[PDB]
Amino acid sequence: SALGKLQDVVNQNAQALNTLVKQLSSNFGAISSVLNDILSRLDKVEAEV
Amino acid sequence: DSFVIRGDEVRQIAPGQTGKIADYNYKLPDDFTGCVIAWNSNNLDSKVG
C-alpha cells in the first residue's frame, strides 16, 4: 500500500485504454460492429447510413 | 438524358439501385443533382404490329 497512488494511476490509464479498445465492438444502433460485415451487405447508398 | 425503357424498369433509373438497366447501359452517380421525368407514350411510340 506504499505505492498505491502510482498503482492507481497505472490502473486508471490501463482501464481507459481497455475501455477505448472495447468501445469498438459496440453497434451504436448500426447493423454490426464489423465494417467488413456491413460492406458485404446492402448497397453503398444504404450502407453509408 | 432521353431514353425509352420498360414500364417495370422505372425503379431502376433511381440512383443507387439494382437491375440490368442500372448496371449495363445507364447508371446514375451517387451525387446526382437533378430530377427524373418519365411519362407513358403507348399511343405515340408503340405500334399494333
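Quick note: numbers on chain A are straight from Swiss-Prot, i.e. 943-991, in order.
If you check the header, you will see the structure was determined by electron microscopy, 3.5 Å.
Placed from the backbone N, Cα and C atoms, the Cβ positions cover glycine too.
Database features (Swiss-Prot):
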type: VARIANT; residues: A:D950 to N; note: In strain: Delta/B.1.617.2, Mu/B.1.621
type: VARIANT; residues: A:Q954 to H; note: In strain: Omicron/BA.1, Omicron/BA.2, Omicron/BA.2.12.1, Omicron/BA.2.75, Omicron/BA.4, Omicron/BA.5, Omicron/BQ.1.1, Omicron/XBB.1.5, Omicron/EG.5.1
type: VARIANT; residues: A:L981 to F; note: In strain: Omicron/BA.1
type: VARIANT; residues: A:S982 to A; note: In strain: Alpha/B.1.1.7
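A:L981 (variant position) sits 36 Å from A:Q954 (variant position), counting Cα to Cα. The Cβ neighbour count for A:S982 (variant position), using a 10 Å radius over every protein chain in view, is 10. Cα of A:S982 (variant position) to Cα of A:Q954 (variant position): a span of 38 Å. Counting every protein chain shown, the Cβ of A:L981 (variant position) has 10 other Cβ atoms within 10 Å.
Annotation note: A:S982 (variant position) sits in a coil segment as assigned by DSSP.
Taking the Cβ of A:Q954 (variant position) as centre and 10 Å as the limit, one finds 10 other Cβ atoms among all the protein chains shown.
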